[PDB]
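Data first, discussion second: the structure below is written as C-alpha cells.
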There are 4 protein chains.
Amino acid sequence: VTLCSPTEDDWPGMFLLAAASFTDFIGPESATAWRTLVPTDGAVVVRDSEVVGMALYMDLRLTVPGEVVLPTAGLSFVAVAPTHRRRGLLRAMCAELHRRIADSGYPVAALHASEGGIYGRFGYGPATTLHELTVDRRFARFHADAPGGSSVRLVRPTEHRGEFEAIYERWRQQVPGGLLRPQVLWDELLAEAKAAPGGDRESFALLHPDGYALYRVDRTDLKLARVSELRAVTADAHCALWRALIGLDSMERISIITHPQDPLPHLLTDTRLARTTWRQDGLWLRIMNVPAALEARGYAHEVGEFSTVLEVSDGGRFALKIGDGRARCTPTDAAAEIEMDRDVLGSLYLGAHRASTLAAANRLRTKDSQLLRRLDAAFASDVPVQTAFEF
Amino acid sequence: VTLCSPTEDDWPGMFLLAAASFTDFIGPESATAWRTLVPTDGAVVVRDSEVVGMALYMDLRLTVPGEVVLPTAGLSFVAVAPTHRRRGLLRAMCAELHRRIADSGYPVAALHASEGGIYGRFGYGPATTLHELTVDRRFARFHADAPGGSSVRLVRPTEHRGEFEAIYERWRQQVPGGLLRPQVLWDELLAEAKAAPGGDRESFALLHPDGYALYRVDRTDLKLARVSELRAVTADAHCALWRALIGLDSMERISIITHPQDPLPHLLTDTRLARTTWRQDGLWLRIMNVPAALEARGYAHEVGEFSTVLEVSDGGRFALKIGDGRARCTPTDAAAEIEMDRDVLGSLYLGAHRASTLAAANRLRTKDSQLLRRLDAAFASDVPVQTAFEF
Amino acid sequence: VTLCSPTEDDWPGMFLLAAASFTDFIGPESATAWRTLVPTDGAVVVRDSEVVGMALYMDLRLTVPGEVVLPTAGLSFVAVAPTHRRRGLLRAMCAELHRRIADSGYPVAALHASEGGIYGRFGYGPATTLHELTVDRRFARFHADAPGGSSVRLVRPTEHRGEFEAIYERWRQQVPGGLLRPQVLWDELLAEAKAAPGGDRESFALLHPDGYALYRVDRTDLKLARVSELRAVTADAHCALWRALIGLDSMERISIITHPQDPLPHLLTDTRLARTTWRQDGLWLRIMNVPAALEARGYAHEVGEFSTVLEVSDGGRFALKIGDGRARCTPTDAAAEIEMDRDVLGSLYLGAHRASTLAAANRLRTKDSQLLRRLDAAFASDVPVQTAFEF
Amino acid sequence: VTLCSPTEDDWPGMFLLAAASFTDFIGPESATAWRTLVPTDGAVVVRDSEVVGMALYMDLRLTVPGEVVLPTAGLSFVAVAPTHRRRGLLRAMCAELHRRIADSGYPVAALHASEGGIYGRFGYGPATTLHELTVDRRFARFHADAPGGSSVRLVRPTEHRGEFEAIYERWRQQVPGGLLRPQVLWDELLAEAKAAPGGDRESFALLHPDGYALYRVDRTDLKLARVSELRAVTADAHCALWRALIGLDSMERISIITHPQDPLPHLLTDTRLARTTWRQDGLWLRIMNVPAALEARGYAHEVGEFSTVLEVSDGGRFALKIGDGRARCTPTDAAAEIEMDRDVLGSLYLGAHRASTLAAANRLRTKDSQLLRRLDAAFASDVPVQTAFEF
Ligand SMILES: [Cl-]
Ligand SMILES: [Cl-]
Ligand SMILES: [Cl-]
Ligand SMILES: [Cl-]
Ligand SMILES: [Cl-]
Ligand SMILES: [Cl-]
Ligand SMILES: [Cl-]
Ligand SMILES: [Cl-]
Ligand code: NA
Ligand code: NA
Ligand code: NA
Ligand code: NA
Ligand code: NA
Ligand code: NA
Ligand code: NA
Ligand code: NA
Ligand code: NA
Ligand code: NA
Ligand code: NA
Ligand code: NA
C-alpha cells in the first residue's frame, strides 16, 4: 500500500472503485466535469497495481453568517475497496488531504456524509439540517395574511439557464450554507432535467423574477411531485412559487428537502399539512484554522461584548472576544472557560446547533451558564442556515 | 339550540357525545376523575332534549420562560354531534367559554388540537413542537464525552409514585410548557401503567434520583419499546436513563415523543441513529390578556433595552419596553411598528417559533429588520420549551 | 356413516364441528338462540360415535318482487369434518334436507355461500349482490339537489330497540331480499353492539323517524367507520343519515356493504368519492317448486302480455304466461322455447341478474332474441333487490 | 388573458402545458397524430405571450341505443397552468367550445374526466361505467354450459391490423358507447403494442374470426396479464378468447377493464373468481340539443306508448311521446311532469343509470312513480353500454 497523487492512468481504476462504491455514481463523463473543480494536488489514491482507496477535495466558496464567503475544501469521491476494509486506509487518506488543505491555506473543509458515524473522529461536525416537508396539496389553503393573493411562469429549465444562474447567485451570497455553483455544475443540473428512458421524468420550472422551483413527478408515485430545488431571494417569491406548486391539481402530494425554518407551514390555514417526513444532517464542517474561521464570520449584534477562553481538543487555546458582531481570537495559556472537540465547533459555526444543546450532551464543557447563553446568542444566525447542493 | 352550563343530568348525554367523538375516550370513570379539574362554571352544553355540543376548560398551571407559573384555562372535551355540523355551534361555545375565562381573570388559555386548521381563527397559535425520535439501539454507541460511562433502577411504576411525583414537580417548575400534574392525573397515569386484556402491555420504569422514564413494549411491534414519558432534571439523569433504555437488548427500536432540542442525538457516536420519525404541533396558546401575559414572562438578558409599538388584530395596541429580562406593556395610540393576529403572539410566547420565521410568512408585519432580530432574541427561551402531558 | 336427525346429545359434538369449521362461530350461547328458528326435523347429522357432518335450515320469510312474502328454508351451519372430505357427505346431507324442505311445502330455499363454486350443482343461484362503498368523507360535499339541506339523532342502540324493530319491519316488507328479523336475532344484534375486550369497539346509531344506521369505528383502522346496517324507508331518511355519517369529522373513510343501485354516489358533487371497494354474491336461492315460485312473485307491468314454454333441467317444463304483472305457469309437453338449469332461475328470480347476460354465457338458451328482451323486462324489479342479514 | 383559436406558433406552448398537466402525456409526435381529428376551429387557448389555458374537441362518431351513430364533439387536452388556477379560465374555455360545438350542429359532446367533481356543473353526466375484473385463473374452470368445449390464434398484433380493424368496426356499430376508431388511432394503438426500454412489455393478441383480445404482462407484477382491449361480436368469440386467456399457465391473474354486464363470471363454475377490483365513471355526455338527442336514439319496445312533459334546467321544456321504440320531443309551455339538470339526462341517455336511482337522489324530480317506471324501461338498452377507448 503506497499513498500517491493519481496520474491520468489511475482515473479508469478510480472510476471502477467509484462505480462499485456509489450506487448514485454519475458516471465517467459527469465525473470528468466535476474533476474541473479538483485542484492539481487535490486527490490521493492508495495502490496495492490497482486502486484500492481514493479521496479528493474540490475548491468551493461557502457563505457563513454575516454574508462572508470562505474558500472551502469540499471532500468528495472518498472510497475504500471492499477487499481492503479495516487497514487504516481512510485514516491515512484523510490525514494526507487535511495536511494539503491546511498547507494550502483553507480555513474550513466540508463534506456530505454517506453514514453519520464516520467523520466526527476526523473533526467534522454536522453544520446544516435537511428537513423534508410533504404537503397534501388537496387540503392546502393559503392564510389571509399570505403574500400575493400571475408573477410566476411555467417554463422549460433548459430555456432559462441565465435567469436561474442569476437568481441562485443572489441566493447563495445571502444565505449561510450557500455555495458558488460553477458553470460545469449548471451544465450537469440541466442535463439531469431531461427525461431518461427507464429513469426520471421530465423536469419543469416555475420562474419568478426573485425565485425559481425545479420539480418533477416521481418515477413510480405518479401523484407525488418532488421539488429538487427552490431558491427564493424574497418572501413574495417564496409564497408565489408555493401558490404555483399547490396549483399542481393532478398531484396529491408535493415534497421538498428544505431547512427547519422554512416558512411554508405558516403560509397555510393548517400548518400541520406541511408534514416533516424526514430529517438528516446535510453539510459537515471541519474548522482547519480555529482563529481564522472564528474571526471571519459575523456574530449577533444583540449580545453585549464578552471575553472568554476557548480550548479546542488538540486545536489550540484562544482568548475569544466577541462584540459589535465581530470576534478577535488570539493565542493564550490562560485557564480554559470552554472546552470542545473540533467537530463540535463545526456544528456551532453556521448556527444550526445551540451551544446549550451540545453542553447538555457534554460535547461542550463550561462551569458558567451565563457564558453558555452568551455563546448561544452570539453564534446564532439572523438568516437561517440552508444547504446549497450535495457534492 | 340553547347554550347552558350543564346540570348533573346532562353528563350521561355528554359521555355519549364524547364516546362517539373521541376514539381515545378514557370512559366515564376516568372522565369523572378529570372533571375534578373543571371549575363550577367551566363547562357549556348545546341542547337541541339531547346534548349536540359541549366544551369545557380545566384549571391548569403553565410554566413560561423565566420559571413564571401562569393560571391557564385548558380547553378540552370539545365536540359537536355529527348531526349538527355547520350550524356555528363550535363558534358559539368557544365565544361563551372565552367570555367566562377572560372574566375569571385567566391571562392565557391552552388546548391540544384534534386538527391543525380549526383553532387559529379563535386566536390559538401552536406554542410547543412534538418531535418523535426512533433509535435503532442495535447500532447505538455512546460518545466518549457522554456522562456516566449503576445510578438507574428498573422498577414497577405503582411502587414508586412518590419519587415520580417529586421528580415531575421539579421538572415542571423549571421547563416552559411544564404543567402541574394534580393527584387525580397521577391516579390515571398509574392505572394506564397496567397491562390490559387485548390492550397495552405492562409498563416499567427506569428510576434515577434526578429523572425517570416510563416505557412499554408496543402491542403489535414486539421489537419496539415506546417511552410514554421521560422527565430528567439534570444532564447526568437524561444520559443515565438513555444508557438504560439502549440496554433493552430484546428491542430493535426505542421511540419517544420529545422536543426539537432533545440532546439524545449528541450522546451517540452516530447522531443519525436518533431519527426524527414524526413532528407535530403540541400545546396551543390563546393570549387572553396581552399586557398581563407579556409582562408576566421573562425575556433574554442578552438583548439590550428596546421599545416598540405592538398591535394585536382586535387585541389592542401597546407600548412594549423590554430590558433587564423584563417587559413593560402599556396602552398607546402611537403608530404600530409591529402588527400580528392574536394566534401569532401565542406561537411566539414560549419561544418555539421565531418572529423572523413568522415575518417571512407575513403573519408578523414590521418595516424594521433590526426590530425583528431584537424580538427574535428577546422572546427566545434559555431552557428549551417542552410539552408536559396532553389534556 | 349414518344420516340422522340429531338428538339433544348430538349438539355438543355439532358445536365442536362448528367451532372447528367457522372462524366467525358465534359460540354455543348464540347458536342456541338461532336454534329457536330451526323447526323439529330441520337438522341432519352424519355420525361415524362422533359428528363428522351437519346441516340444518331455519324457517325464514323472504320478500320477493311485488311485496310478496314467501316461506323460505334458510340453509345454515353446513359443515363436513376435515377428517371426512371427499366421501359425498355434503351431497347426502343436502339431498335429505331438500327432500324434507320440498315435502314440508317450502317453494324456495336460500343460503349465504362460504365459497362461490359449491352450491350451483345443488341448484342454488346467486340472487343478490353485495356492493361495498368506501367514502373519503373529507372531500364529500352534498349536491344542491340532495334532500334536507336536524331530523337525525345520535343514540345508544340498546335504548331504541322498539324504533329499530319498527323501521326494519317496514323496510323488509317493501324490499325484495327483505327477511323478517325475529326477536332472538334483535337480541343477538344488540349484544354485538357492545364493546368487547380485545374485540369490536362500541356501536352507535343514527336514528331518523323513517331510517337508522348502526356503525362502529374499525378495531385497527381508527380513521374508518364501518356502517354494519343502514335501513331507510324514504329517500329523505337515506340522505339525512348520510349527511350525519359524513359529519363524523374524526373519520377519514365511511364503509358500508350495500347494493349496486344505492343512490349515495348521486347525493355527492363528486360521484367518484363513493368508491366500490368490494363486490360479492349475497343471498343464493334454490327454487324448490318452479310453478309455485313463478306464480307467487309480481312482474313488471311495462311488458305486454306474452306466452312461452320454459324447461328447467330436471325441474319440469311449463307453459308460462305473463301479463298485467302476474304469471300463470302450467305443465306442458309442448316444445321448449327457453331452457336453463334450476340455479339460473334462482339468479333471475329477485331481478339481480338479466336473462340477456345469462344467455350470453349460454346458462339460458333460446333462439328468440325478442323472448329474451321480454324475460329481461318482466323479471326486472321496480324496487332494487337488497340483502337483509347473513344467516 | 385573451381567449383565441391557436396559431401553429402556439402548439409548442400547448405541448409544454400538456407535458406539465398530463403524466400520461403521449408526447408531441403522438399529439400531432390525434390533432388530425381536431377540426379547424376545434381548439381554444388562453394567453397571459405564454399559453396558460387550452381546450379542444375532436370529431367523433358515437353509437347510442338502436345502433344510431351520432356526430359527437369529444373534449380533450383540457388544461389550466398551475400558475393561473381559480381565475375562471376553465369556465371561459368550456363556454366558448360549447358555443362552437352547438353552432356547428353537434347534438352531443363527450369526455373522459380527470376528476369526478368538475364536469357536472358544465352539464356532463357520467354515461358509461368501467368495471375492472381480476380472474385468479389457477382456480378457473369453465361451466359445462360454456360455449366451445382451436378457433383462437396467438398472433403478433402488428401482423393482423386488417383483421382487428374489421372486428372493431363490427363491434362499435352494434354497441352503445362504440366509437369509430380512425386510421391514426390504429397507428397509435399498434405503436403502444411494442416493448419499451424501461417501459411496457411486448403486447400479444388472441385472434378469433369474430373477436380479439390484446394483452401484455404487467411491467412489475410478472404473474399478472393485463387485457388492454377485448372486442367480441358473438358469445362464441367472447367465451373462446377467455378459454385462451385462462390458458396463460405462467400467469396467476388476468385483469380487464370491462362493463358491469360482462358475462365472464357466468362462464365459470365459481362466479366469485371474476372479482370486481375497481369501478369508475367512463365516458361523460353533455346533451347539446335535447330534442335532437332524444329523437335520435331508439327506446325499448317493451314499454307501451306514453306521453310526458320533460323540463331540463335551462335546457328547455318538451312534450315527450315514446312508443314503438321511437320518441317525438316538441316545445311546450305545459306544466312539467319531470325536471332534471342537463347532466342527469346525459347519465340516462346510454342506459347506464336508472331514472329511479337518480330520482332517489332527487337529481330527477317527478310526483308520478308510474312515469318513473316507464322512463326506466324506455331508456334501458337491449345491448349493454360499453366504453370504446379513452380520448
Ligand atoms: Cl449574524
Ligand atoms: Cl435547505
Ligand atoms: Cl428567558
Ligand atoms: Cl416534550
Ligand atoms: Cl315488480
Ligand atoms: Cl343490501
Ligand atoms: Cl333499445
Ligand atoms: Cl367496456
Ligand atoms: Na443575509
Ligand atoms: Na457536463
Ligand atoms: Na450526496
Ligand atoms: Na429554568
Ligand atoms: Na382516577
Ligand atoms: Na390528545
Ligand atoms: Na315495494
Ligand atoms: Na340471544
Ligand atoms: Na355469513
Ligand atoms: Na345492437
Ligand atoms: Na401515429
Ligand atoms: Na384518459
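All chain D residue numbers match Swiss-Prot; in order, they span 3-50, 56-156, 161-402.
Just so it is clear, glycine is given a Cβ too, placed from its N, Cα and C backbone atoms.
Per Swiss-Prot, these features apply:
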BINDING   D:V85, D:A86, D:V87, D:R93, D:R94, D:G95, D:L96, D:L97, D:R98, D:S121, D:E122  acetyl-CoA binding site
MUTAGEN   D:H119 to A  Decreases catalytic activity on AG substrates, leads to a change in the number of acetylated sites
MUTAGEN   D:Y126 to A  Abolishes catalytic activity on AG substrates. Abolishes catalytic activity on HupB
ACT_SITE  D:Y126  active site, proton donor
MUTAGEN   D:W197 to A  Abolishes catalytic activity on AG substrates
MUTAGEN   D:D292 to A  Nearly abolishes catalytic activity on AG substrates
MUTAGEN   D:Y310 to A  Nearly abolishes catalytic activity on AG substrates
ACT_SITE  D:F402  active site, proton acceptor
Integer Cα-Cα distance in angstrom, D:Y310 (mutagenesis position) to D:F402 (active site, proton acceptor): 28
D:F402 (active site, proton acceptor) versus D:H119 (mutagenesis position) - Cα distance in angstrom: 7
Among D:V85, D:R94, D:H119, D:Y126, D:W197, D:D292 (the recorded positions), residues with Cβ under 8 Å to chain C, listed in sequence order: D:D292
Neighbourhood of D:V85 (acetyl-CoA binding site) by C-beta distance under 8 A, where only residues 6 or more apart in the same chain count: D:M61, D:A62, D:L97, D:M100, D:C101, D:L118, D:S121
Residue from D:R94, D:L96, D:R98, D:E122, D:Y126 whose C-alpha is spatially nearest that of D:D292 (mutagenesis position), among the recorded positions: D:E122
Cβ-based isolation winner (fewest other Cβ atoms within 10 Å) among the recorded positions D:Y126, D:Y310, D:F402: D:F402
Which of D:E122, D:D292, all recorded positions, has a Cβ with the fewest other Cβ atoms inside 10 Å: D:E122
Among D:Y126, D:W197, D:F402, which are recorded as recorded positions, the nearest neighbour of D:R94 (acetyl-CoA binding site) by Cα: D:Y126
Which of D:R94, D:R98, D:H119, the listed recorded positions, has fewest other Cβ atoms within 10 Å: D:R98
Cβ atoms near D:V87 (acetyl-CoA binding site) (within 10 Å, other residues, all chains): 23
Proximal residue to D:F402 (active site, proton acceptor) among recorded positions D:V87, D:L96, D:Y126 (C-alpha distance): D:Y126
Among D:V85, D:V87, D:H119, D:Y126, D:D292, D:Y310, the recorded positions whose C-beta sits under 6 Å from ligand 20: D:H119
Cα-to-Cα gap, D:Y126 (mutagenesis position) vs D:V87 (acetyl-CoA binding site), nearest whole Å: 15
Sequence-ordered recorded positions from D:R94, D:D292, D:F402 with Cβ under 6 Å of an atom of ligand 8: none
D:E122 (acetyl-CoA binding site) to D:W197 (mutagenesis position) - Cα separation in whole Å: 27
